[PDB]
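Novice: Take a look at the following structure, please.
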Amino acid sequence: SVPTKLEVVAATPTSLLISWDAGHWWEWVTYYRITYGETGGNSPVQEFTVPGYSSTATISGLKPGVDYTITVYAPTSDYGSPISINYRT
Amino acid sequence: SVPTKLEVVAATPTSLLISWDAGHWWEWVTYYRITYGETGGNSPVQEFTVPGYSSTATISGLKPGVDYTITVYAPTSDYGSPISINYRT
Amino acid sequence: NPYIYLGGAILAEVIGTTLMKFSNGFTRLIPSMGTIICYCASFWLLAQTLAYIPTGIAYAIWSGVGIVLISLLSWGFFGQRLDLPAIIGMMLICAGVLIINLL
Amino acid sequence: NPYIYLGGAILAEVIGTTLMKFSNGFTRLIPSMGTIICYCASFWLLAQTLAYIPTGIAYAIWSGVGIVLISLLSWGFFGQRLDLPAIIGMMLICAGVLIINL
Ligand SMILES: c1ccc([P+](c2ccccc2)(c2ccccc2)c2ccccc2)cc1
């Protein structure tokens, strides 16, 4: 279910601006955690959390040209599967 | 009774690094506030706060050759009278 | 008058406690906020009412009206009655309280 | 298991309110930081022990073991034991806890 529609709004070569349909009224969660790492798995994944009232997040400091995998989770898996996406900067 | 021993460690013509004996582990207050202003009173004094676990502070943005009245206040007056000192940059 | 802020602080905790059962372990926004909001309002009314009312009359009234108004909500938003031997076990917990406070 | 974290939150609160009576207007940093840690720990210990034991059941045992562990702590270290013919009232709270227990 939540979240929905994880899209990259702005995309500087070193920063991705991601938003998501946070849900509604009752399905609003307290915090989202967002994971971004290299798409080849050569490294582990970086990770931050964001207050659950906000539905956007700024992922800064990447490497240009490289494709990335952006994941957005919920506090628990009881809200649904994580909506993971990709983007080449 | 607290805090105690307000003095100026380092003193540039425009800055006054001040410290104070916090006390002991079981007698730390949540915060202090530092009041520094011109010793005469041509304008209001300057004011800020410092977390209570720290015991030193640095006052910047002063005018050289001028003497100042630095006063440190506890969170409340229960902890005793505020300690005030004077220093000429 | 201070007995009216009492129930206002009792009922506020009564609500926030039931909103806490709804917050999924503080992982659902709005039920997590409401619990934080309620326990603030139930704290502030407690200060205005125990500012000068005895802290044994206020506790016992809270410990009883609260032991009822949240169990009737737990049963209103679910049920369970006496899952384990006795509901009276909570009625006599409420009794042993009212004698180390008032006696 | 559920009656383990219920009492663990009672201990956190009992120390939470006491460390608050020691500190002034939340002003003494060390005992005040204890209260916030004691409260925030107990706040999350109750939310978890609430999904297993009904709300009204835990609320009872909560208020029960509280004043138990409060007057037991009031007399053990501070003194008081006022209304000494109330240790029967401590045996009463125990019995009610027992006949709702496992
Ligand atoms: C952390 C701190 C305080 C409470 P409680 C409480 C009472 C009844 C049921 C659950 C929790 C409390 C207060 C005083 C003594 C014992 C317990 C609490 C918190 C806010 C307002 C009212 C009561 C809980 C967790």
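Numbering, chain D: per Swiss-Prot, residues 2-103 in sequence.
Per the header: X-ray crystallography, 3.4 Å.
Yeah, the Cβs are placed from backbone N, Cα and C, and that goes for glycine too.
Copying in the features that Swiss-Prot gives for the protein in this structure:
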type    : residues                  : note
MUTAGEN : D:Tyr4 to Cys             : Still binds substrate. No transport activity in the presence of a proton gradient, but still transports substrate in the absence of a proton gradient. Resistance to toxicants is abolished
MUTAGEN : D:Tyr6 to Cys, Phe or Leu : No effect on resistance to toxicants
MUTAGEN : D:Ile11 to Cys            : Still binds substrate, with lower affinity. Resistance to toxicants is abolished
MUTAGEN : D:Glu14 to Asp            : Still binds substrate. No transport activity in the presence of a proton gradient, but still transports substrate in the absence of a proton gradient. Resistance to toxicants is abolished
MUTAGEN : D:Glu14 to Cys            : No substrate binding. No transport activity. Resistance to toxicants is abolished
MUTAGEN : D:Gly17 to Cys            : No substrate binding. Resistance to toxicants is abolished
MUTAGEN : D:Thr18 to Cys            : Still binds substrate, with lower affinity. Resistance to toxicants is abolished
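Describe each of these features in terms of where it is and what it packs against.
Specialist: Within 10 Å of the C-beta atom of D:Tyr4 (mutagenesis position) sit 17 other C-beta atoms, taking all shown protein chains into account.
Around the Cβ of D:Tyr6 (mutagenesis position), a 10 Å sphere holds 18 further Cβ atoms from the protein chains shown.
Listed in sequence order, D:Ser43, D:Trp63, D:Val66, D:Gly67, D:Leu70 are the same-chain residues at least 6 apart in sequence whose CB falls under 8 Å from the CB of D:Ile11 (mutagenesis position).
The Cβ of D:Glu14 (mutagenesis position) has D:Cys39, D:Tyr40, D:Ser43, D:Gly67 as same-chain neighbours under 8 Å, each 6 or more residues away in sequence.
The DSSP secondary structure for D:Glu14 (mutagenesis position) is helix.
For D:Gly17 (mutagenesis position), the same-chain residues 6+ apart in sequence whose C-beta sits under 8 angstroms from its C-beta are D:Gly35, D:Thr36, D:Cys39, D:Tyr40, D:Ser43.
Non-local neighbourhood of D:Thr18 (mutagenesis position): D:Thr36, D:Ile71, each in the same chain, at least six residues away, with C-beta under 8 Å from its C-beta.
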Novice: Which mutagenesis positions of D:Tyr4, D:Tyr6, D:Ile11, D:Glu14 contact ligand 1 in the sense of C-beta under 6 Å?
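Specialist: Close enough to ligand 1 are D:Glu14.
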